[PDB]
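Just below is one structure, and these are the notes that go with it.
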Amino acid sequence: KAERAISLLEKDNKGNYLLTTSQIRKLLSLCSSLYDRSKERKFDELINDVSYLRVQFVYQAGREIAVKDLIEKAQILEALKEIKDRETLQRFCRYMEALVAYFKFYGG
Amino acid sequence: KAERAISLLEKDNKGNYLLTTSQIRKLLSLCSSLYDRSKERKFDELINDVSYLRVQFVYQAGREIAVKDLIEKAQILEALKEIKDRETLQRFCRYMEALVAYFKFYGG
Amino acid sequence: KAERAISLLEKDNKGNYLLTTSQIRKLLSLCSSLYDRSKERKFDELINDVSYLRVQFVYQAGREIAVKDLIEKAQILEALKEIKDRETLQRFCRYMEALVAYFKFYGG
Amino acid sequence: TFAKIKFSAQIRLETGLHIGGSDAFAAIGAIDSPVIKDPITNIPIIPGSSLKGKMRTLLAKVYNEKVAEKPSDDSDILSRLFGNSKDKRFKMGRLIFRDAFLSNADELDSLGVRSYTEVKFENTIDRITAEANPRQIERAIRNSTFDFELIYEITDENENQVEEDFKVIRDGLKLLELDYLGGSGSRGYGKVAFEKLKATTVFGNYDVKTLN
Amino acid sequence: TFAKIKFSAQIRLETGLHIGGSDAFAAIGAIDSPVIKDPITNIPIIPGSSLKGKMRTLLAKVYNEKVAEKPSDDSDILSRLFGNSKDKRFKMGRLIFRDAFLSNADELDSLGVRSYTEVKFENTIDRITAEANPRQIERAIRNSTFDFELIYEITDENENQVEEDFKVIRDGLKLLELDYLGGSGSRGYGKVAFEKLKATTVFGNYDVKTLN
Amino acid sequence: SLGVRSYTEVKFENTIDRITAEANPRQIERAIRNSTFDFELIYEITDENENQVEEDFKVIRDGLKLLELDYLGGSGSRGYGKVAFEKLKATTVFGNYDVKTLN
RNA sequence: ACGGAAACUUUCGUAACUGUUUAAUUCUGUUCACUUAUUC
């Protein structure tokens, strides 16, 4: 979980991270709006939010080159299909926050 | 909804998507103008917007060849008849946004 | 409105639509010039445009055989008499746009 | 001693403007910064931050006595109307604004429109080639009223300058109508029009006479 | 010190122009891009983006001292009139335009017209065959006045160059009449005519004498 | 199982001297929301407690509902306390008095 | 016939004053409703 997120993010291509924390102020906030709602109600009720949350990742992979190189390496689309339980869904919310902290330590 | 939208859109014919995101800047905005108005009022009042929304899909399938091959495969005209409830109409609005994300994922 | 416009237009006679979209570039612009002016002023003021609009369907039906076969089937002359209110007049303007979309859906 | 002055008016947009809102996600047909609206519903509204940031700038260039350099530190005769984070004589402002909401939806649907905003197509010429950078923007529709209420209150000390305070406020209202209000207004996008400029009292303490 | 100059005039179109608008869906009788109008109503109006994008280009080729290459970086003597996003001496523009609206509807219906626009049939010859690509456009009707108001304001520093500023503005108004104002107007579509060119003051600070 | 922050949060508070901006940027440490507790009130008689047992339950029952309409803690004037006695029941351990005045 | 008995870390207090997502930008460059034609 947190072990494969410190070496995969560093392995990129050209230096100087062009993508900043300003152009990613939506896909990182919609996942936080699901972790708090998963602990209040069941998982069979939040089936509409999971479908809309996946579209945000694919929609950003065609408008900027700084997104396709992050989804194919970190396997973002693969983790969105293995989830099916309430406990498994909470693991994906914590894995996304790990890739943000290390992204600002080496650059910004 | 989102599972069958990743394999049906890829199955086409000739490569290199000739249809761009500039010539489809109307039918993608009229569907957003109906989802936001369905949460304020009822469904029996917006009966005039549903009839006009269906004409736009048929009008585009006669002026460009890049539209007939998309309606007959994704079954756009079939989903416009099954809808009849407020909750069912909201599902068609989310399905249209999914086809736009995966369209730019492979090309543009 | 839109449900009965998909079966009545298909029921014709000889195949291959001889009437193109170029010889009908007048009656489609006159009806559009009344829907936009009906929302600005009242209906009792535009009484001269309605009488002039009905004559256009008579002159065009005496010079081309591809016009009389469409008026008698779609009941164009009948709808021009039932209208009398501002809300009823707006329905006939939307019905004319539906016959154009489905016309190019099968041919052109 | 303590009164509440509310400048209730209706802002009539005679020209579609364009203010860069938040994220570009209000529509799947844009590519640039649209216009900020409502997070719950979907009605084009204008915030109050653009009103204070524009009215104070256009007014501090005629009622001043020294060349400005930094905000909240120029022309003391008008610093008490907005606020100052450096002067020890006052800290709070006596001109509370309000985010104007579009209240023209009660009769807009009766006319039959397309939506609430339009997408205008623009580009540029590099004086060496033809069309370059096919960009696009999203402006606002014409004829859309708003609820603008300027909250004013005195604090006992406001005694021998009440008549002078209304002169600066009234002059600032008619001055905003002769200038753009928003972003990229150099080509003619802003230019508002305060319709039915009236002022009433809610608490009931100061008489009304200088209505217009 | 701070004045407001408004150049109120009436743009008389002696020849129907053609400006590419937004979505080509204003009529179900066209096939190409018509003319942008009003989203609420349906009156042929001209935006203000085409005025600044055309007046500045035709003026920067006679009052310049260096071969241009990119906008906002040529002829400093006229950069302060429009704006510059690179010079640190000034950022805002002192020439605020306005979207001209058609106000000729008060007497156009009395003469008995067809609508507000017309469809013109055009084609081309490939010098090897007859008619090829039967396209069509939608121009504008003849005789249609508009409301053009050029907002001008000074900023204290505008002192020893006010008389020179009116020379460039007056020369730019008569220069636009001798050239097309629109898209593909090389065949004779634009050519405007500023009728009743007058200038008045609303704020009341600078005297009027250089009217014409 | 729900995954929370920890056990106690930190709230930022200050004061206004009506002459300056922020003064004394202090902070407090409040408690989390929704946290049950084990409260047991022991009552025993001493022979003489005979012709007043029914009157004693009126004071105890009124005191339980009165604490819910008031803060229980420090600086509760702004709304920090206000408890809620859930599942108010009474039982016997030694077994010498029947239960009937449950609620 | 208990080194016990009697007891609120309680009373007081906006994380506040200040700040336009702004300056710059023509949806335009090429285009005959055309070709063959006795109102005899």
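To match Swiss-Prot, the residue numbers of chain E are left as they are there, and the shown ones run 2-213.
In case you wondered, yes, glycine gets a Cβ from its N, Cα and C as well.
One entry in Swiss-Prot concerns the mutagenesis experiment E:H19 to A. Its note says: Wild-type degradation of target ssRNA by the Csm complex. There are 23 other Cβ atoms within 10 Å of the Cβ belonging to E:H19 (mutagenesis position).
Annotation for E:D33 (mutagenesis position): spatial neighbours E:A25, E:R136, E:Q137, E:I138, E:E139, criterion Cβ-Cβ under 8 Å with sequence separation of six or more. Listed in Swiss-Prot is the mutagenesis experiment E:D33 to A, annotated as follows: No degradation of target ssRNA by the Csm complex, complex assembles normally and binds ssRNA. 10(3) to 10(4) decreased growth of an RNA phage in vivo. No change in ssDNase activity of the ternary Csm complex.
A sphere of 10 angstroms centred on the C-beta of E:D100 (mutagenesis position) encloses 24 other C-beta atoms. Under its mutagenesis entries, Swiss-Prot includes E:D100 to A with the note: Nearly wild-type degradation of target ssRNA by the Csm complex, crRNA is shorter, Csm complex is altered.
One mutagenesis experiment named in Swiss-Prot is E:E119 to A, and its note says Wild-type degradation of target ssRNA by the Csm complex. Neighbours of E:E119 (mutagenesis position), defined as other CB atoms within 10 A of its CB across all chains, total 15. Annotation note: E:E119 (mutagenesis position) sits in a strand segment as assigned by DSSP.
Swiss-Prot lists E:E123 to A among its mutagenesis entries, and the accompanying note reads: Wild-type degradation of target ssRNA by the Csm complex. In sequence order, E:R136, E:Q137, E:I138 are the residues near E:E123 (mutagenesis position), counting only same-chain partners six or more apart with C-beta under 8 A.
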Cα of E:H19 (mutagenesis position) to Cα of E:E119 (mutagenesis position): how many Å, rounded?
11
Given E:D100 (mutagenesis position) and E:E119 (mutagenesis position), what distance in Å do their CA atoms have, once rounded to a whole number?
22
Mutagenesis positions among E:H19, E:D33, E:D100, E:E119, E:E123 whose Cβ lies under 8 Å from any chain D Cβ:
E:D100
